[PDB]
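Peer 1: Sharing a structure here in structure tokens format.
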Amino acid sequence: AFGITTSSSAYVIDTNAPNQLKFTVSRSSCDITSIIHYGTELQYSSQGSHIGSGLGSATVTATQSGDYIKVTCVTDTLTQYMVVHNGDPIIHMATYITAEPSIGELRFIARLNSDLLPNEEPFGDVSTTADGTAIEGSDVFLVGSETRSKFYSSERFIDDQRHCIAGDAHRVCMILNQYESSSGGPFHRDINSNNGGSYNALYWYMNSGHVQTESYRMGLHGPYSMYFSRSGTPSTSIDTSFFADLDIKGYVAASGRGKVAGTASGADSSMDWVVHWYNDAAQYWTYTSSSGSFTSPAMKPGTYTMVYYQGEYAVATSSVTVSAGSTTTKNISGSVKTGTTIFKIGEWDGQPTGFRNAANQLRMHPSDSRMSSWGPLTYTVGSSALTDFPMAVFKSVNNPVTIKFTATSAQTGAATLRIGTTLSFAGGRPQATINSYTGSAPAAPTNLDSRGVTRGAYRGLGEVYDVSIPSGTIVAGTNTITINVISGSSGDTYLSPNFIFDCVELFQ
Ligand SMILES: [Ca+2]
């Protein structure tokens, strides 16, 4: 029956779902210590499913409110909520924090039986590290001759509404429709799952220091929902509005929110467009339609910075204020301006899309034998394909990148060489030489203090470096550009200073 079974050590919650879903919550730690779905135990027996690596000790309460049951777990700076609805095989959750956990990241981890749930969705075994030997830190491994990492299960948050682990008789998915308290914007990605050898972990990283570009946000994170199925795959359309009636700390209901609607215009129509709003309390985003129209998700009231991107490249920024129960009409427009182009490598989309190894880099390590050669490579404009230009240059692997190009007598005037990047590591930035002219050495970029290119990520601060080329330096005929990555830091192979390319353009 739908209900709560109380024992001195735990509360057992029965959702009364058709295919059965009951779970046990420790009254001492708030760990989920047992999960029974369709008569089968799914929880790893040696360590619980919980926030972080466990709350350790929490004050736990459980109550029924109509067709809902709420379990609340209070600690000094974090309150964890689990809510179930009679008849649904779902553990809905929300996590309220007044300070970031001591570890410096906020995650929920379900440690589930890997014999029953061996697979990872939607990316497969790229994040299966079971039987692997570490090749980088304790997070990238070699399984046979293939590189693997929990990071290779990652996805851009704007596109990560569902990820799961599964087997032939059970599937467990996270349904994520509320990233407002996370950090890093729509293009932040993070660890989603990892079959590591003892169990298969299913995660929601609410925030972390993994290629983090923003400060953390306090308040209520989520809701998020963990759905249990036999062989079905749940839709991401899951109503969690009932949280409004459960006195959930930090929960702002639909009635307390407003929206921003308008039309974005001017950017590159060959790219997807995204509008993003943020302030110290919350972040929101939406794709626009092909006509540029958009409507924001329901937003907490306040004043926000508003950004318009083509791909992940910001073309315009503005400010807007939202009030509860109202829609603020606000358009936004802009475009990427350069000049008369002599040559262009890649596109201004804030990504290394199209470059050599870019697709593989999201799902394997740069040292994987399946990667194409990193170089040093020579790209010749007019002959080389974009997949011959390295997605990244590392001071101690493929430095420098050489570009050869032909100019006409009409192109020998002053020009600007623009080297756009997405993410730096260990102070890497470009210094360019054009024929016998060397540009100045830029200062080191802001250090994000995080591995990234070796862990399937590329969304950094997007530093762009311009080099002014005087008239008469470009010559009619063949010209040579050398891009060296410079830095006072050092590292072994892919951990040497480096940066990922966005686009290189020479214009006048
Ligand atoms: Ca690009």
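Sequence positions for chain A are given in Swiss-Prot numbering; the residues included correspond to 20-527, in order.
Header lists the method as X-ray crystallography, 1.5 Å.
Keep in mind that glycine also has a Cβ here, set from the backbone N, Cα and C atoms.
Feature table excerpt (Swiss-Prot):
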- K169 to A: Impairs enzyme activity (MUTAGEN)
- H229 to A: Impairs enzyme activity (MUTAGEN)
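Just tell me what is around each of these and how deep it sits.
Peer 2: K169 (mutagenesis position) counts 25 other C-beta atoms within 10 Å of its own C-beta, drawing on all protein chains shown.
Within 10 Å of the C-beta atom of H229 (mutagenesis position) sit 21 other C-beta atoms, taking all shown protein chains into account.
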Peer 1: At the Cα level, what's the spacing in Å between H229 (mutagenesis position) and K169 (mutagenesis position), rounded?
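Peer 2: Checking the Cα atoms of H229 (mutagenesis position) and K169 (mutagenesis position) gives a distance of 12 Å.
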Peer 1: Through the lens of DSSP with three states only, how would you label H229 (mutagenesis position)?
Peer 2: coil
